[PDB]
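My structure is below; once you've seen it, I'll send some questions.
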There are 4 protein chains.
Amino acid sequence: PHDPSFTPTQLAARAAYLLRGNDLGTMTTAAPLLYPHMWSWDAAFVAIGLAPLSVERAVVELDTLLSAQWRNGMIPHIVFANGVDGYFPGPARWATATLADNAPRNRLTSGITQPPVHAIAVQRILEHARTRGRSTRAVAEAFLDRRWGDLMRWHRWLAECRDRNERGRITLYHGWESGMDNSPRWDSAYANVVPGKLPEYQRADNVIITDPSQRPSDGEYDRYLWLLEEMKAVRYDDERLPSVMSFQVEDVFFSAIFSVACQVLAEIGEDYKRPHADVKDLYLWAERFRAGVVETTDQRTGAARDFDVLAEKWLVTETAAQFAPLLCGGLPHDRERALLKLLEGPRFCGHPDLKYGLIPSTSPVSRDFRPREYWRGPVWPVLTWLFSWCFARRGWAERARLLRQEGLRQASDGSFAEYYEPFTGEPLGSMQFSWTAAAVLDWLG
Amino acid sequence: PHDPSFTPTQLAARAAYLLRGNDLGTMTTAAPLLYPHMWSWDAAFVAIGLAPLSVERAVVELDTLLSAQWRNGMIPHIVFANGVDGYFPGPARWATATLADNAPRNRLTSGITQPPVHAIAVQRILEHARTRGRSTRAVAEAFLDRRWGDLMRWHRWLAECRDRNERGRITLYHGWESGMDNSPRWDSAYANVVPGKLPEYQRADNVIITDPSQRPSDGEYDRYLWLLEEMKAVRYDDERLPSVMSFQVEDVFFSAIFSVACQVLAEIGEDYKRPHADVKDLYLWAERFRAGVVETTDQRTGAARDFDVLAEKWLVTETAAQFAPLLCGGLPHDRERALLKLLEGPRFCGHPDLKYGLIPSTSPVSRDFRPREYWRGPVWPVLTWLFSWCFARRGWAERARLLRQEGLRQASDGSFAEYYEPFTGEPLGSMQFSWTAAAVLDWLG
Amino acid sequence: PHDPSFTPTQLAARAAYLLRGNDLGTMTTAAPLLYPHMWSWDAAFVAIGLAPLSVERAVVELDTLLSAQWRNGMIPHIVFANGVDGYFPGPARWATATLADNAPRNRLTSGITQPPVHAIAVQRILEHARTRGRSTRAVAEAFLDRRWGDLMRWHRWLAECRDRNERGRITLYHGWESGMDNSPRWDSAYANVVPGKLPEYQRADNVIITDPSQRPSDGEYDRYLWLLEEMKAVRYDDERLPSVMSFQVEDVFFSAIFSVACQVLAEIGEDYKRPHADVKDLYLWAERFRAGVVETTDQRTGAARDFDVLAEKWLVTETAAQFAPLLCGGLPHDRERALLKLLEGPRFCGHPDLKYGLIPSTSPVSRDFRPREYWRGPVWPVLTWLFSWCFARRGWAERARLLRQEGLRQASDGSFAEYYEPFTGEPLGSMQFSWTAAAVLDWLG
Amino acid sequence: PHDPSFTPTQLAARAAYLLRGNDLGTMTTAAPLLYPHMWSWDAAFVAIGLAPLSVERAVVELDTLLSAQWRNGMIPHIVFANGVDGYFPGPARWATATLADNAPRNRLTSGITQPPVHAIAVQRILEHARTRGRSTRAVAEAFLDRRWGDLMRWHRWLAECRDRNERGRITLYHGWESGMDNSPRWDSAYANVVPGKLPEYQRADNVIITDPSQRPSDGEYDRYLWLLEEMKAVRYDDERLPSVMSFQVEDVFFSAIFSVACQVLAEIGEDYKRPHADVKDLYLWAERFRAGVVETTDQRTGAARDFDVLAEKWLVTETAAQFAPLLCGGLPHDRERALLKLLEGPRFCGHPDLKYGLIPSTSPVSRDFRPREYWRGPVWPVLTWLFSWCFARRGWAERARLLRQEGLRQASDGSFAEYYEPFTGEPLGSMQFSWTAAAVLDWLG
């Protein structure tokens, strides 16, 4: 053609057609072949993408995910669909069914967690539900009665078992838990992970995604799998992990999300007359983690830093996670204006060569930047959506609209890619990525 | 709410979400519970609804339908999905696998046909394909190489076995073959069908659709099932049906569709360098049936009449089938202007009480009109789409746009109903009707 | 016939067509016949309306208004179009040309003021300009250079001459300064306005709007025109009005708008490197007037109260001005929930008879309510846009969107009415109202 | 920066803003500076542009034009705005006021004609009026009553005084009458135009458009202005022009437009019960001019040829005027397929360097092609709209839609240019061109 792009109605139709095609029945895979199981924070966004189409089916997505919740509250980052292959590491390597005392009985799950965006999904379902009338409000509200206690247990587990010293920051024991697997953020902590006798394995992800420049390297995967052996050797016991894991970092992006989530959950809890003590705790957590995020920021730029617990040192990198405090609030006026100038300037959204005015995962002027390699440079619709929605919540209506408009424009070819090359716009990663389709549907409300 | 309607992007998304949810794998049911199998002219419209979403999946819908084609060319009106129940009459009553010499080996089908809209689906797939670039044009074009000969056999069977005297009109042996089961069109022919020893049966359609005023009556169903016994007793042999069937009528609406279809197939055949003899025959048929439709029309109003072969009399009724000549062309200038005035006036689209300016299936001032009862009055999106698309083909751009706009407005509540009450807009029939969702997607291109 | 509403592009086109049709060259009349001159806060919304069409002409609109600013900083509420009559009271009745020491010389203006929404217009122009490229950005930055000093003198005149005791609320000397001429808010205050020898006059407004139920009474105009005589007798001198004016009320809605306008101007001042002393003054007024608004609020509902300076009494009425604190923030979390609940509940937006989910000027359950009568009941697009824009600034993205979407639906008949009957939707006041067209252009984008 | 294009509602608003900005009161200038008067076929498109905005003002536009009609029926191609200069040749140079027996008295006009697109404007007004209700319908029906006799005298003057031998083609006495002033179509004819003692002059057009590559040469203007002297020497007398004019060509594009215009007027005449004798005349001219167009056509491609009356020779050029028969129909099926194939192929719309799938005025492979130079290459929104509307009338719904969609994409930069560089998209000619704005308003609806 002369134009290979789609109209907004065509695009919304194709996006809904992808989400239904990735539906197994009660769960939606993050991707048809690359990720043929339910991932934790993908399921939350799939629920957002489904809320315009069927509030009852979006409630089901979350229902299915909470039924995989561990006995201590942890929401695992993968719920394995029964009998599916083609993804490594599968439940055999995790062995949580055998080893994890808190693992659920009805499901096969991984042994690590992922950021708590689930409250954001609940509010979007609620907002759609209130525009659809009496029968549909009842479905969302019944969900709240079924799962409020389980949402609380999820937030309580993060606040108490992953913030053991009440520092207002979430501790991670695997890079995978950040959702940003190979981010330059973790390079200096992964450098101190020394794999021992690691059992033989073959990769699956790079049989599907065959370009080596779009996925993590083989050395990187050996370390991801070694941390798994460490957790296994201790039967996934929370009390014992701090003493054995050779990867312990406080994730500032994860912490900022949790702050926002607690605040969102707190407001839902007020709107629907939930136990006062739960609401007060949620507000408590929301402020502790807001303050924890702010304690990491550079005094001049506002840029948030992660923290290496084993090294006892701030990790200074130039990735989009520096902008964590923009999501949760709490910076002094002057510092937040400096942080926004960093975001809008030539190190990020204002880099002269970007095809779209979107946020690259790593700054193109960082020595660590790689235009194609997963989290080392590419632009992700997941970050566009999250930043856009959080900005609207801060009251930055025009900034949020600009992100939403550039995201829709990048997505308008219908690739629904996992991520995009920052300079050429080339769709990279998995195509048919549920999460990208869900961003599009939410942006086209 | 204050407004229970959807935006165009929301509506297109919901429509695509319905079509994918009604997908069994290779076939799409006409409706989730009411019609849990593939119907012949529904599959053609589903292919149109799918062409914006996936040209390859729309090709598959047609591929699946032609694989059910009989050995003489007849496309049957139902392809039964294997192991499905909840629809009567199912393959056990038809018994075509046992009795029909021309029945296909790989499928269970009914023993009657349905209007040949399939060429229209092929052109829409082609038009979408040419806007999507080189790989997707190849998929549509390979379809044409696979199935051109089977499309020809389909049109050839209608022209030769259902127009045995070359009168330019299609003969039907069941009301179901018209697609308008209980239309007042057939009342005076059904009155001369006298059921004999008809084996016991229970209805399914009215266990699903429980309001008696939306479906045909019990007396009506006994006659539909009796004609089935007549066809069975003669093993569905084309040569023997004229001598035994107690229902034989020439369908003018069906004939007009066939004329249009031949013309559309002829033009495709020219564009893609198909055998010259096939194209010349298609143009031949297109003009024979155009002329056959025109031979039925009232000299003053242009209204087309059906013909009772057994009675040897014109059937004069006031339903939307009178407007058949508007679809295929061929009327003298003055007669077509009179036919359009009938369509736009108070007997149809201009009736003062219509909620939308759409075409009711039966004129609200006919003695036969029933606002709720299937084809005896309700407004159907299927007719809106067909009339709208045929009008655009005649060059009546503004008329086609007005139909398309009123149809989109009626559909904007998201019911995707089979048909709508003409006065209140109440959604009737099956909800989640594939065909209504496909009209919406095509209208929102 | 079936649906007298316009598509979004038809509506946007008709809105722009209206705004250009009300342009006299360098000023835009607020309405073709009823208000055939430039009104102050109307002109700010016209500028907002023009920013998507022409940044240059939107700057011109503000430049024209600021060229009429008084020498002490006041922006007068009417700038009269040269040689234009048909509005009363016209320049001859105000006599500011001959009496007022501070009046401008190139221009004929009124002698009172109106809410400082101008900072919001400037912000929207700048946001539009930033999306349009370098030439267009230069135009808006040059406007800032030309007018920043004038915008300051405007805010400083309000902060020092209308808040003479640093109470953080703006004192009005005329109901007209509030923009809600006949609101129930002022009835207690007006009843203590006893006119003496008031020079004869004939109204012009009810010659154009002849329905008496849509305009203020003859008795009300007598008090409006008498307040002019009191200011005239003292030559519009600021120092003397507190001694002679029979009408002195602190306006909490005006005050909240000023709080927001100061914060908006202060942030503009920071992004474009205006003098630090000005930015500091602007932040200090933002906070004082936020606090001054909150100090009026009802301890159970959070509803803001106006104050009668002469009687030293709080004015307790049931109008849209109660929601002032939602615009500028500042309420404790719990009272703000209560206030939103009053907004959304059965006394305002959730009232069961309302055609649209919009804010009535006066509550429909108030003894003071009148569905047709100006600010005593009707729904104003004016209020919708302001609340929608301010809610988005608060971070209430979904609330802002529901207001915007109901506004567009009420406007979709293309009447562009000054105000609308809350129960029936009937358009009231002047048609072709510039402000309504501007709101639509801004919402549609 | 990243994307200088406008959304559909922003674009529709800017188009309406432009059209109102070019309104002088009762006439709309074709462009602000370049064409500061009313041009005949421009004014018909402006009327089309205004019908969605105000049926009343669109009627006024046509009424103003028809008030300048000559006494023999000719509609002159320029109606001069009183006291306006800056265009040459102005009223003083034409001298129709003093020389022309048939010129109007209330008005100053040119002395030549232009294509009869007026019937199409009338049709679009009527279609808009029918959707707007009774008051608006009355306005358009009253226009018909007022002007039907004038529209007839217009078509009759063309049919009898410009087709003096009933050949079914319109004779032009000036290239300007064709609306394609410097098209290669006329170069052979112009080379036999030898000017004598031609009174001195200074061009105005290239003072506004100073780039010489976008306008006709000084040599061409000398021939244009000399043809004026030849008509002046004979006082614009129709009977005498055939004897004295050095330029006499039958214009096949003009003729096809007339064929369509007659058919459109004849159908208007039937729907509104105009005199049967007029309707009959209109149908008879529709057919004669259809046949006269077809008689010129190339036997292999179907391409229409203009005819040089003086030299008795067919003019064979490679311009968009070759596709005249597609507008009015009439070609045998096989030659029309060939003609569409030439339109869609590599010499016109399918040329590989074209930025948009639009029709260049001259084929890019022609020796005559010039990408910047007026009608010698550039793409005209004028042509797009006319072909798109006529294709839809032919029943070519998808072809019409692809033209419309490429037109909108080229217009989406908001330049509203007179014509566009075919390879780069650069806007050329006058910006703010009324006709371009009108096309956009009509396409967007």
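Just so it is clear, chain D uses Swiss-Prot numbers, and the residues here are 2-446, in order.
Determination method: X-ray crystallography, 2.3 Å.
Note: Cβ is positioned from N, Cα and C throughout, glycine not excepted.
Swiss-Prot feature annotations, pasted as is:
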MUTAGEN   D:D43 to A  Loss of catalytic activity
MUTAGEN   D:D182 to A  Loss of catalytic activity
ACT_SITE  D:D182  active site, proton donor
MUTAGEN   D:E419 to A  Loss of catalytic activity
ACT_SITE  D:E419  active site, proton acceptor
Counting across all protein chains shown, how many other Cβ atoms sit within 10 Å of the Cβ of D:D43 (mutagenesis position)?
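Its Cβ has 28 other Cβ atoms within 10 Å.
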Using other CB atoms within 10 angstroms as the count, which residue among the mutagenesis positions D:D182, D:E419 scores least?
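Fewest other Cβ atoms within 10 Å, among the mutagenesis positions D:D182, D:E419, is found for D:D182.
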Quick check: in three-state DSSP terms, what is D:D182 (mutagenesis position)?
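Coil, per DSSP.
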Taking DSSP three-state, what's D:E419 (mutagenesis position) in: helix, strand or coil?
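Going by the DSSP assignment, D:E419 (mutagenesis position) belongs to neither helix nor strand, so it counts as coil.
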From the Cα of D:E419 (mutagenesis position) across to the Cα of D:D43 (mutagenesis position), what is the distance in angstrom?
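Cα to Cα, D:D43 (mutagenesis position) and D:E419 (mutagenesis position) are separated by 11 Å.
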Looking only at C-alpha atoms, tell me how far D:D182 (mutagenesis position) is from D:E419 (mutagenesis position), rounded to the nearest Å.
14
